[PDB]
Every structure is written in C-alpha cells, then in structure tokens.
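Inspection log for the structure reproduced underneath, given as structure tokens.
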There are 2 protein chains.
Amino acid sequence: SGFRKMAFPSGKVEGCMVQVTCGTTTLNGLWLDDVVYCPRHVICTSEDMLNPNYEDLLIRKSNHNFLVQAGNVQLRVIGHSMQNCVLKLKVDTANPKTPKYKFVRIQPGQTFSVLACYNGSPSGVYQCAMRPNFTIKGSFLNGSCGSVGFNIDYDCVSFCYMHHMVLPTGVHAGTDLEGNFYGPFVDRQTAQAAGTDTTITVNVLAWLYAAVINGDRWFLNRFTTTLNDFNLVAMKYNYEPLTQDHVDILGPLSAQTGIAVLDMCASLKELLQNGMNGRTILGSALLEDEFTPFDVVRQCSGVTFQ
Amino acid sequence: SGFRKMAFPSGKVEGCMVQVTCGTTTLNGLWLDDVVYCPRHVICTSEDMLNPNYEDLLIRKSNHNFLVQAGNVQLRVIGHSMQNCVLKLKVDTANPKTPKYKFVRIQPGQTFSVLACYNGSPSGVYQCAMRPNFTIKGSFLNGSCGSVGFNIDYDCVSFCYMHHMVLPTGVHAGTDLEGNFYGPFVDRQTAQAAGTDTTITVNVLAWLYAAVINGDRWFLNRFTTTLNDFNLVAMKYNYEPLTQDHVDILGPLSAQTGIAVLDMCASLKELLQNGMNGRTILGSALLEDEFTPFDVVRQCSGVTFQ
Ligand SMILES: *[C@@](O)(c1nc2c(F)cccc2s1)[C@H](C[C@@H]1CCNC1=O)NC(=O)[C@@H]1[C@@H]2[C@H](CN1C(=O)[C@@H](NC(=O)C(F)(F)F)C(C)(C)C)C2(C)C
Ligand SMILES: *[C@@](O)(c1nc2c(F)cccc2s1)[C@H](C[C@@H]1CCNC1=O)NC(=O)[C@@H]1[C@@H]2[C@H](CN1C(=O)[C@@H](NC(=O)C(F)(F)F)C(C)(C)C)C2(C)C
C-alpha cells in the first residue's frame, strides 16, 4: 500500500558523474563514451556572469585549460566545442560504465529523476516535473550546476535535463543535453522571472486514480460532465486544458478502477469549486500534480528496471 | 534553494540485490560477501503463513530448494541458517560489488532510504521515517519483501531495514538485518495493530527551521515558552515530548537561523492551536515530521557521498 513520490534507481547515472574545472570554477559534468557534457559557464568567473560573451571567452581557451576528474582518474581532454549552452569535452577515455542512453527533450507535465551533485559526487535523488511554465521545483545549492535529470526504461537511461540556475521565486531552470533551455531563459545573471504556473490536470486526475486504488474514495461524486464543460472550469482555476490524448492516456487507470475519466473529471470540478474542507487525499491536503499516469501505473503495478 | 524529500543515491545497494526462490515463492535478497539475506517466510506456501512453525518448515528444506538468481546468473547455495526472522544463505561467490557496509538498528524518528525491488530488480528509491510506533509509511506491492532501507555515510552503507509485511492501516513493518522486528509484530498472517502514531516533534521543528532558511517566515512569533509548557501542549495533539537532547540536536539549525529552539517551540504551539488558516509552509498544508535535523543540515549545506 501507501503512495510515494519515487525516484528511479540512480546507479547507472552515478557512474557517469565527473568534475570539470576551468580556472577557479568547478561544476558537475556528465561522461558518456568519450565525451563529457557540462554547462558552458564553467568558463566564467562570478563577475563575467552579468553578461558573458561565450564565443569570445571560449576561443581564448585550450584543451589543457580544462581539468576533468572522474573519482581519482584525471581525464585528458583532446577536444572541446560549444553547442548552445553546453560544452562538450572530447576525452581520451570512453567511460567503461557508460550505460545504454539517449537524450530527449521532455514536455511540460512529464516527470523525471534528478541526481543532485556537488563536486562530481552524488548527494541525493528526487523526482520532479517539468512545470507548464518550464521551470522545475528542485532542491539545489551553489555547486549543483551540471546535475542531471533522467528517466530509466528497463536499461536505457533517457537524459532530459542539466541544471543551470535558480530564478527569483526559488524555482529552477536548465537545458536539455543539447544545451537548449527549457523555457525562455538565458544563462546570464540578469532579471528574468518565470511566467504564471498552472496545475497539470492530467496528472491531478492520475493522482486521484491512485487515491481510489489505495482505498481513498471520499471525493467521488454522483455527477458527470462533458470535456468541454470540464475545461471551462479548469481554465478558471489555472488548470491546464485536458485533451482527448490525455483522456486516452488515462485509460489504463480508468479501466482498472471502473471509473470513467469524465466521471473523475466531475469529482475534480467539485473539489476546485468547493475546496477540500480540511480533508486529505492520500495524506495530502493539496491536490498533487507531479505524478504522470505512467507513474501511477508503475507504482500500482511494480515496473522494474535493470 | 528548494526543499524536497531527497533519498540517498542507490547505486551501491543496487549491486547487492538478488532474487531468492524457494518452492514457487520468490522475493528479494541482499547479497553481501558470500551471504544472501532475505525474510525467512521465503520457505512458506500460502497455507503456512496463518501460523508457521519456521523451525519445522526449514528442517523440511535443504540448499537444493533455494535458487538464487543474480541478474542472469545462478548462485550456488552451500549453507543456510535462520537468524530470528531472516534467512542467511551461504553462497559460493562473494559479491564482487559488495560495498563497505554495516548493520544498524535505527531509532524511532530516524529517516532512511528504501530501494523498492520486485524479482530482485530495483524499481524505485524513496525516503521515509521509522514512526514512533515502529511502522513506516512506504510504497510496496506484492513481491516487495526483502527490499531494504539504508543510510550512506560517505562510502559506508548502513543497512537498517528489511521489508516483511503490510498492516491494516496500509503501513508497513519489517526487521533489522539480524531479523528482529521493529515493533511488536510477527511474521505470520494474523490480525495485528500498530499503536497510536505520534508526530515526531524534533523533526517538525527541523522542518520549520528548513522553512526559515528557505525564506518562509510567516509563522514566527516573538513569544517564547519553556520546554515544560510546550510539552504539556504537545501531548494534547499527540506530539512526542521534546527533550533537552532534542534541543541540543536542533542547536546547529538554531545557530544558523538565529532563532532559539524555545522560540520555535512557541511558533509550533500557536500552529497546533490556531491551525494554518489555509497557509502553506514550504508548499505543504500540513506539518512535515519526516525530516531529521541532520537531513535538514545535509540538504541545506549539501553533503555528498560515494
Ligand atoms: C550553478 O551551480 C552554477 N554556479 C556557477 C558559478 F559559481 C560560477 C560559474 C558558473 C556557475 S553555474 C548555480 C546553481 C544555483 C546556485 C544557487 N541555486 C542554484 O540552482 N547557477 C547559477 O549560479 C546561475 C549561473 C549564473 C547566475 N545563476 C543564477 O542562478 C542566478 N539567477 C539568475 O540570474 C536568475 F536566473 F535570473 F534569477 C543567481 C546567482 C541565483 C541570482 C548563470 C545563470 C550562468
Ligand atoms: C511480501 O512481499 C511477501 N510476500 C510473500 C509471499 F507471497 C509468500 C511468502 C512470503 C512472502 S513475504 C509481502 C509484502 C506485502 C504484500 C502486500 N504489501 C506488502 O507490503 N508480505 C506479506 O504478504 C506478509 C507475509 C505474510 C502475510 N503478510 C502480510 O503483509 C499480511 N498482513 C498481515 O498479516 C497483518 F499485518 F497482520 F495484517 C497481508 C497478507 C497483507 C494480510 C507474512 C507476514 C509472513
């Protein structure tokens, strides 16, 4: 029983984490085959950061300027280049622990696991969601830069995120592993705020299905509603529109519980309108939106990896 | 920036997980050197579990009935003995990936990471607490038995929990790695109940301190209180009493915030009596008691491992 925010096992990724130093700046890098990936601002000092000229700072630099350490092993850089906001360092050793991997760009609402790192060493793991405003609600200190987010499919590690920065609200921003930002953010120290964040309705519904599977059923009402009427209400409350795709993704959970997605949609309509009256669902007193429908299925089926 | 329930990186433990089969009952095993630890009810069929005589059941068993899989590769069991409610299967191959490890019995209120496994394969990692009544609020499906809970100190893995059973409430119960239950439970299928569960006061205070460090300060008072006044409130709400040891344990957080423990107790007093009034704290609408003071120090100072 029970229902937790669960991260993927981190071992496959742990074996890929290294430390990259340029001058007096050190941050985390990701070592796959004979390439190390890190944030490009590794070449910046804390005063370059108001508005760097990366092309210019970079051209100055030579292979020998970049120190790569993997545990105790010093890695010899034999090449460097900049793709968007990431630096790729070609090294003389392929990482023997390199797992099957791919790089993906996740969409708003999708979850993944973060392995928070300081000085190339793993400190912690937790699950997050890409928020609709393209930020994440992570946990990161100074030196976290270059920590990575990922999903695991059996044996294939899909890397979706590398960490770059924290925004005034205390939420976070970063890139894909091709160094393109999620959202309209830039890698410089200047005024930038995320837009308004919305709640991810498809995930809330998934969460409500989890509750039902775990015996928490008090919020089921005898109404139903249409998708159009549902969405009119959800716009009112800063909830994301629900699509037909969302509906069909909820199917497994719908078929499991005997509860039509439009029925659950109606339970949710009432909760937004009248609130939760101090009552909890699965121990939470707020509606949770950082579990996808696949997340609920895996934790309510036993999906494993190796 | 940010406060999340963070788990320890799981790689060291992942390499120790095997699959243990006896009859057609399969569950999780922990392979350290040339010993594999699992729950002793691996030797039980369905009929046995209402009231097994483990001694008698085990006598009918022999090494030959014990099939240990380690990924794709079968392991030869050359020995066996029952230690309390756990089974020690001597195998022929020491585990090459054995980390430095110790076995510890944790106390109520202490947190640890769980690597949830099915069929000997990692599924997920998450953080929880030993509750005052010696249950945990985990996430476990059929086949989760023998999954383990752990802490990492630098390079040392301290194994503190092995999972055995779910209780009426949907809370879980298990043993240490020498097979002695946390709490009054037994490994048999009969109606058992945990005690009343209290809130871990020292952890709530640690979380409030995390709240202040992350800039969420609205619940601060200027009032104070003694330990005695506070305690005589606390027990009204089923908060565990707060001892001087707890005060001294909270002293790092106090010194970092500049807020005396007894002041913070005063803040918690008002919160217990006045409720939150629809206010959140670190984005929660309830008081969180599953972060120790050390946890708070770790994630607000960024301690690493491996
Ligand atoms: C990160 O780890 C990095 N730290 C350094 C560094 F010290 C020197 C050179 C390069 C880098 S990358 C760090 C992670 C931060 C620390 C606090 N919590 C985090 O998540 N990222 C940054 O310091 C980041 C880099 C410059 C300024 N950064 C910021 O996060 C700033 N925010 C903004 O400018 C805002 F996004 F607009 F709000 C800051 C310092 C928090 C105000 C750059 C963006 C390249
Ligand atoms: C666990 O994984 C094990 N499963 C088996 C099995 F199928 C055959 C033999 C041995 C074991 S151990 C499982 C974990 C449970 C399943 C559901 N959620 C979990 O956490 N543990 C049990 O099934 C466990 C074993 C017998 C009965 N168990 C219970 O958890 C039962 N509870 C109680 O008896 C009660 F707590 F008192 F209510 C049950 C089946 C959920 C009612 C034993 C303790 C030996």
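Following Swiss-Prot, chain A residues are numbered 3264-3569, in order.
Keep in mind that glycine also has a Cβ here, set from the backbone N, Cα and C atoms.
As annotated by Swiss-Prot, active site, for 3CL-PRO activity applies to A:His3304, with the evidence given as sequence analysis. In the three-state DSSP scheme, A:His3304 (active site, for 3CL-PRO activity) is classed as helix. Long-range C-beta contacts of A:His3304 (active site, for 3CL-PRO activity), restricted to its own chain and to partners at least six residues apart, with a cutoff below 8 Å, comprise A:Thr3288, A:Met3312, A:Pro3315, A:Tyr3317, A:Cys3348, A:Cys3408, A:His3427, A:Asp3450.
Secondary structure at A:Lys3353 (variant position), as computed by DSSP, is strand. Listed in Swiss-Prot as a natural variant, A:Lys3353 to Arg is described as follows: In strain: Beta/B.1.351.
Other Cβ atoms within 10 Å of the Cβ of A:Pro3395 (variant position) number 20 in total over all chains. In Swiss-Prot, a published natural variant is listed as A:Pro3395 to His, annotated In strain: Omicron/BA.1, Omicron/BA.2, Omicron/BA.2.12.1, Omicron/BA.2.75, Omicron/BA.4, Omicron/BA.5, Omicron/BQ.1.1, Omicron/XBB.1.5, Omicron/EG.5.1.
Marked as active site, nucleophile by Swiss-Prot: A:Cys3408. The Cβ neighbour count for A:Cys3408 (active site, nucleophile), using a 10 Å radius and every protein chain shown, is 24. The DSSP secondary structure for A:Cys3408 (active site, nucleophile) is coil.
Around the Cβ of A:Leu3468 (variant position), 26 further Cβ atoms fall within 10 Å across all displayed protein chains. Quoted from Swiss-Prot for the published natural variant A:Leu3468 to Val: In strain: Zeta/P.2.
Taking only the Cα positions, the spacing between A:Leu3468 (variant position) and A:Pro3395 (variant position) is 16 angstrom. For A:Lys3353 (variant position), the Cβ neighbour count at a 10 Å cut-off comes to 15, with all displayed protein chains included. Separation of the C-alpha atoms of A:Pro3395 (variant position) and A:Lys3353 (variant position): 35 Å, rounded to the nearest whole number. Among the recorded positions listed (A:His3304, A:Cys3408, A:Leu3468), A:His3304, A:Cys3408 have a CB atom closer than 6 Å to some atom of ligand 1, in sequence order. According to its DSSP assignment, A:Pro3395 (variant position) is coil.
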